[PDB]
Protein chains: 4
Amino acid sequence: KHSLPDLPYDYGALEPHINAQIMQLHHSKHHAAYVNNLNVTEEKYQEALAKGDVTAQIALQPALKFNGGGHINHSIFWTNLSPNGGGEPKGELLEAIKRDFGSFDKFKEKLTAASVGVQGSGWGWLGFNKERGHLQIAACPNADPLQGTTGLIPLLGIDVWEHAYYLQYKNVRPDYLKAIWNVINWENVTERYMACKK
Amino acid sequence: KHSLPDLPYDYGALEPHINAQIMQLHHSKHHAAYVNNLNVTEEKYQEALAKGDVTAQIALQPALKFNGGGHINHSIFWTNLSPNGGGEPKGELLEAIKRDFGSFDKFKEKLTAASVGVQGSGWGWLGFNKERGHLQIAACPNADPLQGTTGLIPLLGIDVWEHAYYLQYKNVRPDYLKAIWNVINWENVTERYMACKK
Amino acid sequence: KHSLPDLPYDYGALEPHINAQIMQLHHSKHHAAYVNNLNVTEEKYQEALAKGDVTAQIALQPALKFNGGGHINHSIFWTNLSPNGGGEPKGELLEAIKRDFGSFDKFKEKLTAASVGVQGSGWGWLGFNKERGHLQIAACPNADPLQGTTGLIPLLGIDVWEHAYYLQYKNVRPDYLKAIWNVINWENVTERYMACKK
Amino acid sequence: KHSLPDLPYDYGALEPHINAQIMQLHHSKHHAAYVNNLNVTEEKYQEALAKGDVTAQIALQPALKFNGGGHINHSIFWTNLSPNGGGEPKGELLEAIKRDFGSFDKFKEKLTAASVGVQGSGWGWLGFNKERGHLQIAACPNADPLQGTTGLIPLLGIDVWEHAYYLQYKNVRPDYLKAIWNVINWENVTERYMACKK
Ligand SMILES: [Mn+2]
Ligand SMILES: [Mn+2]
Ligand SMILES: [Mn+2]
Ligand SMILES: [Mn+2]
């Protein structure tokens, strides 16, 4: 049974960059629904798989990827943020960023561009390409998870679904992106990065 | 030059089913952007087409479908709503609905189901199938327009992008759907339906 | 465990409409491969599901749908064909056709055009819409199965992947479509129809 | 007006790696058809664009991308092959390869696996990422062109549609991939590389 993880901080801990109403709804409503729906979906799948019902298994893919991806993305997202975030990463992560994107500011502009560029619902990601052994930026549609659909290891994710910012930033997604850089938990991003150094 | 059409009513004309803040932003911000971006896109396309640059034409498809679809959908959407909407359609349209969906209430449940079922951004539609000569319900992803991607003639569209209801209904999309039935302009839907009787 | 079914006739039984080489290859190589890969993917999914590994389950989706769909489609396809086939169906099925498509010839035209219209690999299908209670034609990309992705019940399928006709008809897919009508097992299509119209 | 280019060699010049029948069919039938349909679609788009008919422009997208992409891909493909080809590239290109893929053999392995991995119709490509300033391998579905959909500059393409190898290698796509390495025109791949690495 997958479960809803607690936030590492309070709902208003990220004010004024992301207000508490958004954090409260995003976590307790959106994330909560994905976990429960994901559990329901896996259950149906085990039955379909047990019976060898290929048609059912295929019909259940949209729900599994959507709710499963919803669970994966937000679980990472919460840890990607922090009341004491912002600033810049250090050591290896920072050097990697400089190496792969020219500079930290150029990196931010690129991830921002990818996130702002998403048409409809989706996510912007800073991931690690194990095969090439370098950082890479990618955008994912709807709730599709990064690793499961591209193979890249997620390091930092920027949720650009409208529910992630509309109450506060309305249609101006760029304002949301500008603000979120202030709460990025580079300590966590660094840990995820070092995890791929093994 | 395509242009932003005026609303057939005031921004607060649909209260309390869809508040004025949503109508104001949806029209003056979201729709406005699509028109302007659509004009910019067509311009680039004419240049690419004139030069026979197939690569550019293909690279411009996402922007053209997205902004073009955005313009088409909202233009129809505004006319699909009315302060004096609600109730049920009559004559041929109503009979068609009964014939194709059992009853008007069954129809509403089906269009509601399709709209609520959209994962991510999108639209729910009541369209007309010219080939089969009957009504049909379809859901479209992101800003993809109904006729351009399915061939069906749009009659009634229900926007389920989060910007269409989040400020007022938050994550509870079903509340938004319940409410919108009160402002549906069946006079306009009927006119669009009769237009296919030719 | 899924298994490759025996063909219900000799590899050269559909001559000269679909030659023996194609039939033998199509069955012993193409269908056989889908079965083996299907069984491999399902086993991996069983492990992923047991571990609650959502990322793995999602990554396995393309292979599960491709091979599973391949198995589903070809299994139906073989029964849809017969050496003593051809001609036209009778009774209710024929009535439903003329009713839903105008006439048999118009039906042939519609299905043929859907099949010839497939860009890349895919299938054309005559299915049954249990919701609307009527026949419906649809086309599916690559190996995507009809029911698992559209909800329609498969009645008659026409494989338009190039391996299904290239050796004999080369690039002329229309000649292939014209020929196949001579071996359609209308008795089997009738069974499938009456089976879901209970 | 787009035109079908002449092959830079005899139809049987790539024997026995890719036989004459395939070459002649591939060029005079498949590529020729893409050109004609491309010219038809573009003209229709010119009319739609002139009328500000967004619905028509969007409906024409599938045909424009399919035939336009078909033209782009095959035009490049012919130049990528040569009767006196094979072996390994030299200078900077060879340096970039060993650098971005470990070695030439690892590169062959990577491109081969990407090409053999295509489910349905598609292409495997060795391209150049101008943004990252390095080589990159990618696979495109159906006739979708590399640059128009990924932004990568095409250097070497491997057509894995079944019409590109079925007559000779049947279902064994890997044998086809192994053989094609003998006719790769590394001189042309080098030109494309140096052309975008200015
Ligand atoms: Mn979210
Ligand atoms: Mn909208
Ligand atoms: Mn087949
Ligand atoms: Mn080809």
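We number chain B the same way Swiss-Prot does; the residues here are 25-222, in that order.
Method of determination (from the header): X-ray crystallography, 2.1 Å.
Each Cβ is built from the backbone N, Cα and C atoms, and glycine gets one as well.
In the three-state DSSP scheme, B:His98 (Mn(2+) binding site) is classed as helix. Counting every protein chain shown, 25 other Cβ atoms lie within 10 Å of the Cβ of B:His98 (Mn(2+) binding site). The Mn(2+) binding site annotation in Swiss-Prot covers B:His50, B:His98, B:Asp183, B:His187 and rests on experimental evidence.
Among the mutagenesis results in Swiss-Prot, B:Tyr58 to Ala, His, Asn, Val or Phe has the note: Reduced enzyme activity. The residue drawn here is the original one. Other C-beta atoms found within 10 angstroms of the C-beta of B:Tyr58 (mutagenesis position) number 23, with every protein chain shown included. The secondary structure of B:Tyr58 (mutagenesis position), as reduced to three states from DSSP, is helical.
For the mutagenesis result B:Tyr58 to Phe, the note given in Swiss-Prot is Loss of nitration. Enhanced dityrosine formation on peroxynitrite treatment.
Most Cβ neighbours within 10 Å among the binding-site residues B:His50, B:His187: this distinction goes to B:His50.
Within 8 Å of the centroid defined by the CB atoms of B:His50, B:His98, B:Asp183, B:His187, the record's Mn(2+) site, lie the Cβ atoms of B:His51, B:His54, B:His55, B:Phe101, B:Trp185, B:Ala188, excluding the listed residues themselves. A Cβ distance below 6 Å to any atom of ligand 4 is met by none of the recorded positions B:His50, B:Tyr58, B:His98, B:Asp183, B:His187. In the three-state DSSP classification, B:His50 (Mn(2+) binding site) falls within a helix. Straight-line distance linking the Cα atoms of B:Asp183 (Mn(2+) binding site) and B:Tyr58 (mutagenesis position), rounded to a whole number, equals 15 Å.
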